[PDB]
Amino acid sequence: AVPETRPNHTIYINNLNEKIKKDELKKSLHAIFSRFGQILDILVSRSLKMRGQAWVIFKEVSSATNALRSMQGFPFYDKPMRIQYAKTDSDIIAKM
Amino acid sequence: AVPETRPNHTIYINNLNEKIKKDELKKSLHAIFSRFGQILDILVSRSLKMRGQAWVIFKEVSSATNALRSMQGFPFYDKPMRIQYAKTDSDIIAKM
Amino acid sequence: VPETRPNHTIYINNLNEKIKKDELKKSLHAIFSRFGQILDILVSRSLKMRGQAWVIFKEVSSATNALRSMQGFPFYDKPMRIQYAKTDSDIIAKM
RNA sequence: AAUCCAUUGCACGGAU
RNA sequence: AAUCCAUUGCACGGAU
RNA sequence: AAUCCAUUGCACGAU
């Protein structure tokens, strides 16, 4: 009923400022989130259905959990980050 | 009146999505909060003054504290959870 | 970058500007003192300082618990917006 | 049950 | 590219 | 003092 509550390698961030372009958004997300552990990748698209959102894929679940708990609601480009766990494993995680 | 930050066995959650019925709310709250320690009870009522709200009663204060620090603002049925400590001991805790 | 790096001081903005300084400082101490010892709470109502406060904790763990636990929580009908101070408070920098 | 009005409320309502 | 309109969206748009 | 306009700002105007 609430699979977005289940710890995952990947955190799902939405309510992101949609004026930020892909390169700056990924650089900023990497600078903020890398103190929680090794990031495998950050997935951002600016298409209609994907804007305002990012998937931050951590090597370790423990890093994802500490990232979500620490950065929940953080004011980022004038908007509080909204963070859940990804509903399903990112392909790069499932592949391992 | 300020948010209550004095630790207590019980956490008081509001800003809950009032479309979720009592039995599903309790089941979903149990699934989220059981990772912080042993839950003694979850009190939900749908009366006028009690809807949007839940009391989660932890066996140890340490579990409430971790629950509040970790799940504050968690996007739960499209609304960020607002978590304080309960102002006063729940009855199950008081007769202990 | 630095506003996301733990610091002794938390920076709060989006505060209800109608709250006067004494009640704001007393209310912020009641909220934040439960996370650990507070060295100081700096509030000014000047044009550039209003809607904002700096809460200086003795230990960084207190500031981290405070920011994580109270992020977004409504205060005088406005969600508190909490970051780490970009630079150490003078009282910390001196210590 | 459902839709609608109203309710942000610290505990152990109204309409079709 | 920019501007305006629309979009809060769980993945691996329209107009000058 | 109260109110209106303006200000979302990282410090150590009007009756």
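Shown for chain C, in order and in Swiss-Prot numbering: 3-97.
Going by what the header records, the deposited coordinates were determined by X-ray crystallography, 2.0 Å.
Every residue gets a Cβ built from N, Cα and C, even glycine.
Taking all protein chains in view, 22 other C-beta atoms sit within 10 angstroms of the C-beta of C:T11 (mutagenesis position). Record note (Swiss-Prot) on the mutagenesis of C:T11 to V: Abolishes RNA binding.
On its own chain, C:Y13 (mutagenesis position) has C:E5, C:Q54, C:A55, C:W56, C:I84, C:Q85, C:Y86, C:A87, C:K88 as residues at least 6 apart in sequence with a Cβ closer than 8 Å to its own Cβ. Mapped onto three states, the DSSP output places C:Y13 (mutagenesis position) in strand. The annotation that Swiss-Prot gives for the mutagenesis experiment C:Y13 to F reads: Substantially reduces RNA binding.
Quoted from Swiss-Prot, the note on mutagenesis experiment C:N15 to V is: Abolishes RNA binding. If you draw a 10 Å sphere around the CB of C:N15 (mutagenesis position), it holds 14 other CB atoms from the protein chains shown.
Here Swiss-Prot describes C:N16 to V as a published mutagenesis experiment; the accompanying note says: Substantially reduces RNA binding. Using a 10 Å Cβ-Cβ cutoff, C:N16 (mutagenesis position) registers 16 neighbours.
Quoted from Swiss-Prot for the published mutagenesis C:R52 to Q: Abolishes RNA binding. Counting every protein chain shown, the Cβ of C:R52 (mutagenesis position) has 13 other Cβ atoms within 10 Å.
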